[PDB]
Structures are given as structure tokens and as C-alpha cells.
Amino acid sequence: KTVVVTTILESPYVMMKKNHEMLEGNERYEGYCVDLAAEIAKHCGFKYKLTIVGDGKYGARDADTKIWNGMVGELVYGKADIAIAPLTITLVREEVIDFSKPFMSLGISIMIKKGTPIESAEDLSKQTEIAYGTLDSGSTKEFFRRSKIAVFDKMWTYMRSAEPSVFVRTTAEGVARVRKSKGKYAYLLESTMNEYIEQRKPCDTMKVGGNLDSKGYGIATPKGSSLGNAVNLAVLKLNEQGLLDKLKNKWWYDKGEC
Amino acid sequence: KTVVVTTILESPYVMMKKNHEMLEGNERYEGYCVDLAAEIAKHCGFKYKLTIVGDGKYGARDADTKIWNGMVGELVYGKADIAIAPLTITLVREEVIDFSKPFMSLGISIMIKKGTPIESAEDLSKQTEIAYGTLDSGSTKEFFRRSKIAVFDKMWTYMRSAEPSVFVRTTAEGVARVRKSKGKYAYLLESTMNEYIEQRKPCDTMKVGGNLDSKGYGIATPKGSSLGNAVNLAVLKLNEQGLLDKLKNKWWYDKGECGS
Ligand SMILES: O=C(O)c1cc(O)cc([C@H]2CCN[C@@H]2C(=O)O)c1
Ligand SMILES: O=C(O)c1cc(O)cc([C@H]2CCN[C@@H]2C(=O)O)c1
């Protein structure tokens, strides 16, 4: 049976080729996760169809209805067989699906517009002139809410009370906010996205400071899936053989623009 | 039955306390992995016994005999229930035991004597006056042997043919060699150990450059063990709650001897 892969349209993980109207099926798309899906399938010996997650979401359980959205939802309700995407390995997700070991590492990080006199989280925490914030909901916002670290706690109390709101609706809005705010806004987002944008025109942003936490992206299959074991071994082999590092370099830097 | 934990005496992971003689059982020991064991056990609801791996090894399969040694071996052959140690998640190990998601990230990194004019692997590869090497067997050596990366290929060829030998038998030997070599020896080792040593007296070494690869330490259980599921969930909760970062900072930096 053909394996149904769910993934998400987000550069540079999955894009539609410029000539996509000339192509069919899996060949319409390109990117990091497109290449990885190919390697995973080759190493596990399956045929697959790439599909884009219906609701454009990653995977969250609605606190009221208990329903899972996004790619995780597509796995647990049987719409797809495997998710290959920048999907963070988290406890609540691990409880309902299986994750491979991580294929990429990342953490919360600071994006500034080039020129901004900020080099770290401590720098942000001790001032208020350069506003800074996060997505208006999600794990990053929650990281700050629950932090007991002095710097991060100070950043959190600043963010919640700051006027006007320092929170944004989408990461795209956050990046745009940095870019148009004339050095007066910094945005807190995944290091992977931060590092990618730094290599996109007009090359006006920069990742600064170390990551504030650590996590990884993992390939997700449903509990008891016949694919889980082989997929996991595949990730480790690709890492050990240098392929994941080669793939990140390809999509972030060789194809960079700055 | 009380869970049998196997681990290895390696600082700052597991250390005998200075007054260990006045103590008994698990209380004899301290370190990152001792703290981690307590938190894993707490969240999973089991009591445990910390035991030290009999043969002093991590886990490799002999090519000829095909026996697994070290902590992996103790799990594979049923001598221990769980391994909690700086044990790298690797493909060959993953095939014979179960691993939690990683509790610590790391990679191959360069240690220099403070003052050595070297910032990267590429720097090392382009010259010979500063000799450089690694453990004389194991994954870091094999990483270089098999690499297709031009720079690492060049370093492997250099290392294999360099005289006198640039390899060392142990980590301690490697560190001692860097420190006593007046800047003419650099040592390739795990970033985690590199970072630790930089915070130890006499504060005469430093980590330089990015890591050359990426991997993680994982909590290991025998394949199919009922402990695997809860232990993995525990690791994830501890990471997301900030505890793993807290333990790292505690043992590497709060207890560091070279200051901020
Ligand atoms: O850091 C956040 O606050 C955040 C909020 C979201 O709504 C989505 C994400 C995505 C981006 C890709 N990986 C995350 C994931 O897999 O869930 C991150
Ligand atoms: O970097 C090496 O080449 C290397 C060689 C070894 O013989 C042992 C180790 C240990 C140290 C802790 N983690 C590794 C592990 O889990 O195997 C590392």
C-alpha cells in the first residue's frame, strides 16, 4: 500500500517548485523535508504520496473538545501514515504518536533587525526601549510564562504587561514586525527559522545570542505503525553518514541569498 | 523488584562524594546522572539501585566474538534494567536496545590549550605544527576514517600517518596531553566533556569552533522493556520544565572553577 505522508507548506521544508504546474504528484514539491522523505522511503523501502496537512496546523489538542488538529490529528484519526515536517518532539504529542529520534536540533532564539544594539536575552531583559515578544499563543509563549530563570522571568513579566501588545499572530507577522520596526522590535522564534531568514533577501535580520532552550524535530508515526522502527533507524543512519548535515547546508546555505 | 541502574563513574555525570565512606547505597554518589536518575525514578514511580558497569565500558560489539560489552551489554544480556549515563544514541546500539529521546546534545569538538592559534577544524587541517588527534579507537576515530568531507578526510589522512602518534588511549590522557604540550597538541572529543574541562582548574583549556557533528545521550533500556515508555515521557517532561538545563548549568557552571 502507498504510504500517505503529511507535511506542511513552509520554506525551506516544503515548497512548490516554480514550474510545479508542469509536474505531477510528489514531483510538484521541493525542500528539506521533500529530500528527507525521499531518503526515509529509500532506506525503509516504501512508496509514498506527499500531501499537505489539511488544516495547515502542526498538532495541538483542543482543551475543550479534546480533538487533535494538524498533522498529529491526521495521524491519530487515520488520514495519513507518517508526518515528515518541522514537528517538535513534545510530551503531549509523544503520548499519542511515536516519534523518531530527532533529525534536527533547535531552540528558542532572538531575531533582530541588523543594527539593533542587542546581543542576547540578558540584553533584552534589562531594557524596554527595544520591544520584544513572541507568538500570542503556543509553546514559546508558555516557556516564558513558566520559566524560573531570572532573565526569562523578567522578559515574561515585561511581555505580558507591555503596551501596545508585543505578541504577534503568526511567525510571518513576527518576522515582518522586526523588519519594519526600524530597530525597535525583536522577535523570539525557533532557531531554525531564525537561521533561515538570516539567509533570505533583503538580508536585514540576524540571529543573536545562544538558544534559550533545546528541542528537536522528529518524524511521527501512529502507535503500532509498521513503519516506526525502520524510520527511526533511517534517521540515525542519515545523521551518522553525514546526510542530515548535508541537507541542512543545502537548503539553508548553498541556496542562501546573503 | 528494585530497578537495577547501570552507570559509569565519570565526572560530572557520576562521582563518589568526598565523604562517600560515611554514606551508603545511592547516597554515596553525586553528579548530573545521579540527579537525573532521581528525577526519572520519581516521575516513573520506581525505586532503584545505582550500580557501576562491571567492565568500565559504554557499549560496543566485538567484530569477531560478536559480544556486546559495557552498559549496552549489561542491558542486552539482561544484567541491568536501565542505563543512565552519557551514552550516545547510535544506530548499532539502537538496533539492540531502546533509547529515550536525548537528554543532552553534543558533538565532536576541538579542545586547545589557551592561546593556541586555532579556531576550527579547517584551521587544524591546513597545518602540521600543531599536532591533533583523538581516542585511538571508537566512534570519533571511525567518524574521521569514513568521512567524505574534504576537510575531515584531510585530517584523517594526517592523523593516521602522523608521527609520533597523535592518538591517545583515554580522555584523561588526551586532556593531559593538551595541557602539557605548550599549545602544540589539540584534542578532538565530545563537546560536553570539552565544556566541562574548560571549567576545571587550572582553567588552561578552551573549546573552539562549532561541533563537527551532532548526536545526543539517551536513557537506555533493554528492547521491549516496559520501562521504556514512561522513562521517555519523563525525559521529555524534564526538558520542557527546564530541569535538564538546570542540571547542566549546575554541574558544569555553578560548580565550575574558572568562573563566568
Ligand atoms: O514556538 C512556538 O511557540 C510555536 C507555536 C506554534 O503554533 C507552532 C510552532 C511550530 C513551528 C515548527 N515547529 C513547531 C511545532 O511543531 O509545533 C511553534
Ligand atoms: O568520542 C569517542 O570516540 C568515544 C569513544 C569511546 O570509546 C567512548 C565514548 C563515550 C564517552 C561518553 N559517550 C561515548 C559513548 O556513549 O560511547 C566516546
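Along the chain as shown, the residues are counted starting at 1.
Any Cβ shown, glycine's included, is placed from N, Cα and C.
Of all Cβ atoms in the protein chains displayed, 19 besides its own lie within 10 Å of the Cβ of A:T88 (L-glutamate binding site). A strand conformation is recorded for A:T88 (L-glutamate binding site) in the three-state DSSP classification. The L-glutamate binding site annotation in Swiss-Prot covers A:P86, A:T88, A:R93, A:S139, A:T140, A:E190 and is backed by experimental evidence.
For the mutagenesis result A:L91 to Y (Swiss-Prot position 504), the note given in Swiss-Prot is Promotes dimerization. Strongly reduced desensitization. Residues within less than 8 Å, Cβ to Cβ, of A:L91 (mutagenesis position) and separated from it by at least 6 positions along the same chain comprise none.
Swiss-Prot lists A:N239 to D (Swiss-Prot position 775) among its mutagenesis entries, and the accompanying note reads: Increases rate of desensitization. Listed in sequence order, the residues of the same chain lying 6 or more apart from A:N239 (mutagenesis position) and placing their CB within less than 8 Å of its CB are A:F103, A:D245.
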Those residues of the chain, 6+ apart, with a Cβ under 8 Å from that of A:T140 (L-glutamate binding site): A:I108, A:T134, A:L188, A:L189, A:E190
Contacting recorded positions for ligand 1, chosen from A:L91, A:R93, A:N239 when the Cβ sits under 6 angstroms of any of its atoms: none
Secondary-structure category, per DSSP, in which A:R93 (L-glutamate binding site) falls: helix
Near chain B - the recorded positions A:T88, A:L91, A:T140, A:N239, filtered by Cβ distance under 8 Å: A:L91, A:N239
Conformational class of A:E190 (L-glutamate binding site) under the three-state DSSP mapping: strand
